[PDB]
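J.: The structure that follows is given in the form of structure tokens.
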Amino acid sequence: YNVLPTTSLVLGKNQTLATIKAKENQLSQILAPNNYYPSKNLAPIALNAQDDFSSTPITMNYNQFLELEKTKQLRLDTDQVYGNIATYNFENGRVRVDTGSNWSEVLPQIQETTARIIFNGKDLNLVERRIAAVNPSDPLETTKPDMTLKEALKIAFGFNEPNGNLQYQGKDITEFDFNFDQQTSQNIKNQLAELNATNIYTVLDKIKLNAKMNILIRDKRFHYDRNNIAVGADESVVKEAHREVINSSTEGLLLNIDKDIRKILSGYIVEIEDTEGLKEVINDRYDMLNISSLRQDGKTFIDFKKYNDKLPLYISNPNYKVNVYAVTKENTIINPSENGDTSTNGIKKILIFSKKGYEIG
Amino acid sequence: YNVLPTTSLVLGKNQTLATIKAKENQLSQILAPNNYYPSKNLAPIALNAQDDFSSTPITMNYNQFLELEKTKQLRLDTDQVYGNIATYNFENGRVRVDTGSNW
Amino acid sequence: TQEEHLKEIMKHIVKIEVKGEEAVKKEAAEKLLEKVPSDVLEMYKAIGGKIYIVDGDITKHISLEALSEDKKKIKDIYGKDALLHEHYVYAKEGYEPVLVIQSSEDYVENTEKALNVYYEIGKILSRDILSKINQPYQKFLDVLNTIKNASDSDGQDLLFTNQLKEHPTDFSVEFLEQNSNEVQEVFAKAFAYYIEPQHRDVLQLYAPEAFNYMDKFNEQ
Amino acid sequence: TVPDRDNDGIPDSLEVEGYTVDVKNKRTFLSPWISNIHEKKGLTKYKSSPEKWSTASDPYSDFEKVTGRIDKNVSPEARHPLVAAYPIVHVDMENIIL
Amino acid sequence: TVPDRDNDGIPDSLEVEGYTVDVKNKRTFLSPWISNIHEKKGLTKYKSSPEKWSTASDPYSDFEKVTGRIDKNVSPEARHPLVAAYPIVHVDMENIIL
Amino acid sequence: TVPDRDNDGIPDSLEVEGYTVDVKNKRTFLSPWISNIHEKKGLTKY
Ligand SMILES: [Ca+2]
Ligand SMILES: [Ca+2]
Ligand SMILES: [Ca+2]
Ligand SMILES: [Ca+2]
Ligand SMILES: [Ca+2]
């Protein structure tokens, strides 16, 4: 409550233009979790002031102005956030804001006493949970009940053992991989050395957790970048999600593509193969890949017409092959090559769709 | 907690340009030990004001401007740092800031 | 302060030792009888009275078998119909009077439940303890008149049935003879409201005279 | 007088040995854990610190978190005492105007 | 009534002669020092002033520092009462803009 | 002493089982719900 972030306008590598605390025009009274201020239908708010009474605009000199209009690199950092707690009153039930206390008092207390677990199996989104675990060198911290890893995963992420096997939704835990920083990985190494076990997946009910641990749990299917975003799968997985064709037309394709899967695909490639074999690509540019639209019925819709000058495909002979290929984010390009290459030539395409011309319409 | 350093812009040997107390744009709520404000991945903060309501830029005259563009010697001193203690409460366990007391 | 409120709400909320279902059921019934003055309880066992706290349907009992299915159609203290096998108290008119109740948690919760049990006890007094030496009986006969002819029909909408209200004439000093049934149901009603602590002021309210009598009656 | 060193309205042996909250008619009752009854109802066994008013050190007691006398914007998976409840706020920038 | 002149919740003879803090089940107990038991557990013998509420004069009591009822951002080596706990802040300058 | 855990000046069994507010002469009285009287007056069970 009473959210006032402290942010920073930065040019270049680390050339900070300005550091601005949010003023009373920029106050957010409520920021409930999984929400935006302002709401997503409304337009974002405007920050343009430096004074405490908001009477001075944010100033830029000449050289920074030239560098900004050349490089267009203007980044924004979130340094710290002011905000209060409202507490319950046993008197009348009314939850009231203490303006004195803030989360600044509380967040390092939470960080130094808990284990942190980040998990992205719910729609490839990094979900962070901190769970209280024992620091042995702190006598007050040892007064907590012990936390195994499996119990923590059960209570924190809604996991279950419906058949004695730990599961997130209908997926097994064994399809997820574990990642640890060096201290936590060392401690897990020591605990597995003491338990004389090799597979961690067998001993999840015995893993004693401690304070300040860090546990990253990802899907084994997808490939991840530096920032641990899902970037791309193997070919076996991408094909498996496209085995459901709904509408075949020369205007587009309607498929029931899995919501998780589609989020790692940048775009699509549409070509036509001869009966002897040619490679004539309709959308033959690096920036002609975005055709995949998502209808509100839960079915992803492909469209040939968007990059064919408002016209459907051209079937010169109904015995050809109409190929539609997809591009992962790890394989996509965002600029032409060295010399001039604005084509789909050097792209790691994946076979999703290959049907004849008399089987479409 | 509530870190407000008092710093000083100095030219030359000991030619002090200005002495500035950190204002509310420059407040640091938490500075835990072995840490930076802001964090090392983020860019450092900008100090450019003299007023208590941050409405006057930090001014330099002509001769100091010439000497700065000749010598490029502009040093920064940390004179004193304002900041508070948060103490434990035996009532509810909550560690609370006394704004009255300081280090 | 906030902790004092916390101590209030927890003393209400937190329990530690479990009496168990059978003990709680019995204890709850006992607590009801503690509101009843032992003045009438001793007079009940004096005339050969037994108190039972059974479970399930009351009709399924040893001391009460299938006696006369007509009386298994009952009205509550509100006068709304009820099937006895779904109820939780019944008093027996016979040469060996005996009262039997169901056992429930709700006898420390449902004041409505308690109110009908004090109602049936009110019957027990009004006939099985009062019908003997009722006469001259004028002591209660006069206060019942005041409820009839007065402003605010509330008191007679509280205690009288749908018959004594609509009887146009004032109450004759023969009606108690012909209808010792109806005049003792009223006494059973006003008893239960008086005994039940929360409906007590309600009796002082809507029927001040019936309270004024039943207040005097017990304590002296 | 039963002890509660953490002063959070809930005694120490219950926080150690396991407990639960159960409504009976319209009233919340703080029972200690019994596996014959509460396990059949699906009630979750709770353990917390006998000396921490807030075992997760968040600004909410153990008792408020198990009772429900809390800010309801707290997520339901954060209603367990060993689960911390805290905001994570970061700002995105949609547009520049120079 | 045992004396504690320093009023820090811990008596004077224990601060003089040595003491320790030990959990037993889930509860911290302030024992005086016994070498037969606490030395085998690896517990550190503690001595502090009987007349200083904070023997290191930092704004934290002796009892808070040995108990753990403290700001947890205090370094663990500063959790000893004879070790002071204080910030050291200095500002660096990365860049000029004229 | 009748309990009111919610401390709102009205006891707990009445809030559970039904109640009403009724004036008699010029004075508001917090009655528990009785269907013989308050229903005929048109009072709303709470
Ligand atoms: Ca407790
Ligand atoms: Ca506790
Ligand atoms: Ca002492
Ligand atoms: Ca001392
Ligand atoms: Ca109430």
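Numbers in chain C come straight from Swiss-Prot, and the residues shown are 64-283, in order.
Placed from the backbone N, Cα and C atoms, the Cβ positions cover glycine too.
Pulled from Swiss-Prot, these are the listed features:
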MUTAGEN   C:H68 to A or Y  Impaired translocation into host cytoplasm
MUTAGEN   C:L69 to A  Does not affect translocation into host cytoplasm
DOMAIN    C:70-282  domain 'ATLF-like 1'
MUTAGEN   C:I72 to A  Does not affect translocation into host cytoplasm
MUTAGEN   C:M73 to A  Impaired translocation into host cytoplasm
MUTAGEN   C:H75 to A  Impaired translocation into host cytoplasm
MUTAGEN   C:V180 to A  No effect on PA-binding ability
MUTAGEN   C:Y181 to A  Loss of ability to bind to PA
MUTAGEN   C:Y182 to A  Loss of ability to bind to PA
MUTAGEN   C:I184 to A  Loss of ability to bind to PA
MUTAGEN   C:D220 to A  Loss of ability to bind to PA and loss of toxicity
MUTAGEN   C:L221 to A  No effect on PA-binding ability and fully toxic
MUTAGEN   C:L222 to A  No effect on PA-binding ability and fully toxic
MUTAGEN   C:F223 to A  Loss of ability to bind to PA and non-toxic
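Give me the lay of the land around each of these features.
T.: Around C:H68 (mutagenesis position), no same-chain residue six or more apart in sequence has its CB under 8 Å from its CB.
Here C:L69 (mutagenesis position) comes close to no residue that lies at least six apart in sequence on the same chain with a C-beta under 8 angstroms from its C-beta.
In the three-state DSSP classification, C:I72 (mutagenesis position) falls within a helix. The Cβ of C:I72 (mutagenesis position) lies under 8 Å from the Cβ of no residue that sits 6+ residues away along the same chain.
Long-range Cβ proximity for C:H75 (mutagenesis position), meaning a same-chain Cβ under 8 A and a gap of 6 or more residues, is found for none.
Taken residue by residue with DSSP, C:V180 (mutagenesis position) is part of a helix. For C:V180 (mutagenesis position), the Cβ neighbour count at a 10 Å cut-off comes to 26, with all displayed protein chains included.
Sequence-distant contacts (6 or more apart, same chain, Cβ under 8 Å) of C:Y182 (mutagenesis position) comprise C:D139, C:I140, C:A251, C:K252, C:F254, C:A255.
Every protein chain considered, the tally of other Cβ atoms within 10 Å of the Cβ of C:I184 (mutagenesis position) stands at 24.
Residues within less than 8 Å, Cβ to Cβ, of C:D220 (mutagenesis position) and separated from it by at least 6 positions along the same chain comprise C:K228, C:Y269.
According to its DSSP assignment, C:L221 (mutagenesis position) is helical.
Taking Cβ-Cβ distances under 8 Å and a sequence gap of 6 or more within the same chain, the neighbours of C:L222 (mutagenesis position) are C:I210, C:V249, C:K252, C:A253, C:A270, C:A273.
The Cβ of C:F223 (mutagenesis position) lies under 8 Å from the Cβ of C:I210, C:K211, C:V249, each on the same chain and at least six residues away in sequence.
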J.: Nearest to C:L221 (mutagenesis position) in three-dimensional space, by Cα, is which of the mutagenesis positions C:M73, C:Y181, C:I184?
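T.: Answer for the nearest of the mutagenesis positions: C:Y181.
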J.: If I take the alpha carbons of C:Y181 (mutagenesis position) and C:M73 (mutagenesis position), what is the distance between them in whole Å?
T.: 31
J.: Would you kindly give the Cα-Cα distance separating C:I184 (mutagenesis position) and C:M73 (mutagenesis position), rounded to the nearest Å?
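T.: Answer for this pair: 35 Å between alpha carbons.
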J.: How many neighbouring Cβ atoms, not counting its own, are there within 10 Å of the Cβ of C:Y181 (mutagenesis position)?
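T.: For C:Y181 (mutagenesis position), the 10 Å Cβ neighbour count is 23.
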J.: What residue among the mutagenesis positions C:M73, C:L221 has the most other CB atoms lying within 10 A of its CB?
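T.: By the 10 Å Cβ neighbour count, C:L221 comes out on top.
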J.: Measure from each Cβ of the mutagenesis positions C:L69, C:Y181, C:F223 to the Cβ atoms of chain D, and list in sequence order the residues where some distance is under 8 Å, or 'none'.
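T.: In terms of proximity to chain D, the mutagenesis positions that count are C:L69, given in sequence order.
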